[PDB]
Amino acid sequence: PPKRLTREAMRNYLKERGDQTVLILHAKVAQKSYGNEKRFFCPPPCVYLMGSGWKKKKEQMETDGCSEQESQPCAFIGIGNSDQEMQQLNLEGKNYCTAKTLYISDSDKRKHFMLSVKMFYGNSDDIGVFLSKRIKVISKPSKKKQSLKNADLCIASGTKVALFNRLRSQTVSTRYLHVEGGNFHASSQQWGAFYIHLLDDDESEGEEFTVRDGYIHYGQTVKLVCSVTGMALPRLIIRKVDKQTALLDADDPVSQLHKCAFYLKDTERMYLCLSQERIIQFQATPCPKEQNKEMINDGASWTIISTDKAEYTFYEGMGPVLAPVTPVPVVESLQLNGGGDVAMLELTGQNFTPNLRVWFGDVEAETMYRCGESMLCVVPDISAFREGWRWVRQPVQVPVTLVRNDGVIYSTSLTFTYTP
Amino acid sequence: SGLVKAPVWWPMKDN
DNA sequence: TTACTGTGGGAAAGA
DNA sequence: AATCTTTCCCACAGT
């Protein structure tokens, strides 16, 4: 029998912020299969179960009577939705797992799609169905020049990419750029998401740099920063690859699934190359009859692909619930109205429902639903956080949380700060 | 638009 | 040590 | 005209 969240329960949650997070890490595009072929999604989508809440829930379930088998979360992956072919992910003893065998056939007429993650515990108690960000179906990558008109295939400076290498048309040889143990390596099992930043040509080397806006073009100076570790490679010039060559005179916009070359800016034709698991510096041999072409190593060719991440955070504030936790509301940003009648806060995001309430700390706010991507609420008086405060004395920072009618808490990682 | 602070991992040569 | 099957990449044909 | 989309097939490694 469902229950509303109480200030005591809210207070208790805020004491130990034990949330259960689901991350779906994937590519923004996908190449389609045809004649019974299975052109697997590369890089493989990855489901990570993050947060202190997973252990807290394993503990809760096991004390109630569940075995380790029963308390173990289960995940299944698929596309939205086909004829229900869902692959089991194995997270047994792992905080994450990759979807190594996913593909999309010509039979699917959808121009776009989302991955769906069905989740439940061993005992079959539901968690819910988590959606990836929008994925664009692609016939194959553009062999000739690209236009900014279809920017859905272009690479915007400041967005994230995956970079992989494959030898002799073999799925077995697939190694991905990735940082672990303080180093950049080429993993056959993990993959990194690197921000690709555009720098002006005049820009100097070093730890600090100025990023520029716009679409990435061959010949431009880029900077690749791992979105987890925070490590970068030295300045690189992204270059087109014809076959075993690197074209210098090319200045076309860099597109999805194209083969690239990373010339280490200010070096004697040195490129970012792979040798087994190692990331090295390999020197290109220049073409005898062409000043605009350099022969590069087979491990110096990298397929570039735009990546995205879906993040869902929930907590059983009033204990286990009947209804799934999904669709988990996501808050993109907060804004004041301001600055009109009374202080209003505007929430921009997705998966908002009429049955959600905004909370500032342990204080519930008058909440007004607008649509699934917009919500309005009234900022409570400062006196609701500090007894008898006739005005805001000194700054107070309070968490903004979305709470559901049945007790589920969805934290935002956003706060509201009162100032005089 | 914007500044980024990211330590540089130098890829090495061989021999 | 083979023949059978299957990703993946390139080029060719068709929309 | 030049593009994308579908088909086709070989290479090279699992069964």
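Following Swiss-Prot, chain A residues are numbered 53-472, in order.
Heads up, header says this was done by X-ray crystallography, 2.8 Å.
Backbone N, Cα and C atoms are what each Cβ position is placed from, and that goes for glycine too.
In three-state terms derived from DSSP, A:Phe128 (mutagenesis position) belongs to an extended strand segment. Under mutagenesis, Swiss-Prot gives A:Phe128 to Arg with this note: No effect on interaction with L3MBTL3.
Around A:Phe172 (mutagenesis position), the C-beta neighbours below 8 angstroms that are at least 6 residues distant in the chain are A:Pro125, A:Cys126, A:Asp178, A:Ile179. Quoted from Swiss-Prot, the note on mutagenesis experiment A:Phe172 to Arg is: No effect on interaction with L3MBTL3.
Counting Cβ atoms from all protein chains shown, A:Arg186 (mutagenesis position) has 11 others lying within 10 Å of its own Cβ. In the three-state DSSP scheme, A:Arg186 (mutagenesis position) is classed as coil. For the published mutagenesis A:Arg186 to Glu, Swiss-Prot gives the following note: No effect on interaction with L3MBTL3.
Classification of A:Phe261 (mutagenesis position) by DSSP places it within a strand. Under 8 Å, Cβ to Cβ, and six or more positions away along its own chain, A:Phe261 (mutagenesis position) finds A:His249, A:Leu251, A:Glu255, A:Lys275. The note that Swiss-Prot attaches to the published mutagenesis A:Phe261 to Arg is: Loss of interaction with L3MBTL3.
Cβ contacts within 10 Å of A:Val263 (mutagenesis position), excluding its own Cβ and spanning all protein chains shown: 20. As a published mutagenesis entry, A:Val263 to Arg appears in Swiss-Prot alongside the note: Decreased interaction with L3MBTL3.
Sequence-distant neighbours of A:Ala284 (mutagenesis position) (same chain, six or more apart, CB under 8 Å from its CB) are A:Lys275, A:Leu276, A:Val277, A:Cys278, listed in sequence order. Under the three-state DSSP scheme, A:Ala284 (mutagenesis position) falls in the strand class. Listed in Swiss-Prot as a mutagenesis experiment, A:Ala284 to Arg is described as follows: Decreased interaction with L3MBTL3.
Positions annotated as domain 'IPT/TIG' by Swiss-Prot: A:381-471.
Cβ neighbours of A:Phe128 (mutagenesis position) (same chain, under 8 Å, six or more residues apart in sequence): A:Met138, A:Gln139, A:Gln140, A:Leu141, A:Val169, A:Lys170, A:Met171. Contacting chain B by the Cβ rule (under 8 Å between Cβ atoms), the mutagenesis positions A:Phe128, A:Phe261, A:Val263 reduce to A:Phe261, A:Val263. Across the structure, A:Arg186 (mutagenesis position) and A:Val263 (mutagenesis position) are spaced 26 Å apart at their Cα atoms.
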